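Q: Have a look at the structure that comes next, please.
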Amino acid sequence: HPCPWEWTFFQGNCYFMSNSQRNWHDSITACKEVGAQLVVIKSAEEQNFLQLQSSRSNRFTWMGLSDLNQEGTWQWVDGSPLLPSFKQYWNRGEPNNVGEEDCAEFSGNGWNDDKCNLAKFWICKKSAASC
Ligand SMILES: COC(=O)[C@H]1C[C@H](OCCN)[C@@H](O[C@H]2O[C@H](CO)[C@@H](O)[C@H](O)[C@@H]2O)C[C@@H]1C(=O)OC
Ligand SMILES: [Ca+2]
Ligand SMILES: [Ca+2]
Ligand SMILES: [Ca+2]
Ligand SMILES: [Cl-]
Ligand SMILES: [Cl-]
Ligand SMILES: [Cl-]
C-alpha cells in the first residue's frame, strides 16, 4: 500500500501537502477530486505529525474544521465535533474570530482560525489501502 508520488505516509493514511493555494471550500473540492478529504484529525499523534510538517515548512495550511454553521462550535468536515481535549491545539489566543474567522489552519505550532476565503496550502487525507 505505498503512497503515490509526492504524498506522505503516516499510520496507514496517505496525505497530500499541496504546493498551490486555495480557499477553504476549494480545498475541500480539490481533495474530493482525488478521492480524499481535507484532513480530519482523529488522534494526538496525527495532530503532532501534521502540525510539525506545517511548522517546519513555514506554510499556513487548511484543515477540515470550521465554525461556519454555528459560531464557536467547531466541527470537522466528516461531521464529527471538535472534542474538548483537541482544543489544546489552538494557538494561545485562538480561536479569536477576528473580523469573523470561521475556518481552521495550522499556523506555527498550533491552530488558528482565519478567513475561509483566504487562499492557503491544504492537506488531503486518504487511506493507503484505497490508493
Ligand atoms: C480583521 O483583523 C485584523 O485587522 C488583524 C487582527 C490581528 O492583528 C493583531 C496583530 N497581529 C492579525 O490577525 C492575524 O493574526 C492573529 C494572531 O495574532 C490571528 O488570530 C488572525 O487570525 C490573523 O492570522 C492581523 C489582522 C489583519 O487584518 O492584518 C493582517
Ligand atoms: Ca462566524
Ligand atoms: Ca468563527
Ligand atoms: Ca484567529
Ligand atoms: Cl498542488
Ligand atoms: Cl490548484
Ligand atoms: Cl469532504
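Chain A is numbered as in Swiss-Prot; shown residues: 254-384, in order.
Every residue, even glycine, has its Cβ placed from backbone N, Cα and C.
I grabbed these lines from Swiss-Prot:
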type    : residues                           : note
DOMAIN  : 263-378                            : domain 'C-type lectin'
MUTAGEN : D320 to A                          : Loss of binding to ICAM3 and HIV-1 gp120
MUTAGEN : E324 to A                          : Loss of binding to ICAM3 and HIV-1 gp120
MUTAGEN : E347 to Q                          : Loss of binding to ICAM3 and HIV-1 gp120
BINDING : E347, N349, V351, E354, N365, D366 : Ca(2+) binding site
Q: For the binding-site residues listed here, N349, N365, which shows the highest count of neighbouring CB atoms within 10 A?
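A: Buried the deepest by this measure is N365.
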Q: Cα distance, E347 (mutagenesis position) to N365 (Ca(2+) binding site), nearest Å?
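A: Their Cα atoms are separated by 6 Å.
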Q: Could you state the whole-number distance in Å separating the C-alpha atoms of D366 (Ca(2+) binding site) and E347 (mutagenesis position)?
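A: If we compare the Cα positions of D366 (Ca(2+) binding site) and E347 (mutagenesis position), the gap is 7 Å.
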Q: Any idea what the Cα distance is from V351 (Ca(2+) binding site) over to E324 (mutagenesis position), rounded to a whole Å?
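A: Cα-Cα, rounded: 12 Å.
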Q: I'd like to know which of the recorded positions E347, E354, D366 has the most other Cβ atoms within 10 Å of its Cβ.
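A: Output for this query is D366.
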Q: Give the distance between the Cα atoms of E324 (mutagenesis position) and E347 (mutagenesis position), rounded to the nearest whole Å.
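A: Their Cα atoms are separated by 13 Å.
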Q: Let me make sure I understand the structure: which of the mutagenesis positions listed (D320, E324) has the fewest other Cβ atoms within 10 A of its Cβ?
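A: Counting other Cβ atoms within 10 Å of each of the mutagenesis positions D320, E324, the minimum falls on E324.
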Q: Using a 10 Å radius around its CB, how many other CB atoms surround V351 (Ca(2+) binding site)?
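A: Excluding its own Cβ, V351 (Ca(2+) binding site) sees 12 Cβ atoms within 10 Å.
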Q: In the domain 'C-type lectin' (263-378), how many residues does DSSP put in helix, strand and coil?
A: 29 helix, 41 strand, 46 coil
Q: Spatially, and counting Cα to Cα, which of the recorded positions is closest to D320 (mutagenesis position)? Options: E347, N349, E354.
A: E354
Q: For the recorded Ca(2+) site, whose residues are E347, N349, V351, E354, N365, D366, find every other residue on that chain with a C-beta no more than 8 angstroms from the centre of their C-beta atoms, and list them by sequence position.
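A: So the extra residues in range turn out to be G346, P348, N350, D367.
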Q: Cα-Cα separation of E347 (mutagenesis position) and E354 (Ca(2+) binding site), in Å?
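A: Cα-Cα, rounded: 10 Å.
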Q: Given the recorded positions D320, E354, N365, return the subset with CB under 6 A from an atom of ligand 4, ordered by sequence, or none if empty.
A: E354, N365
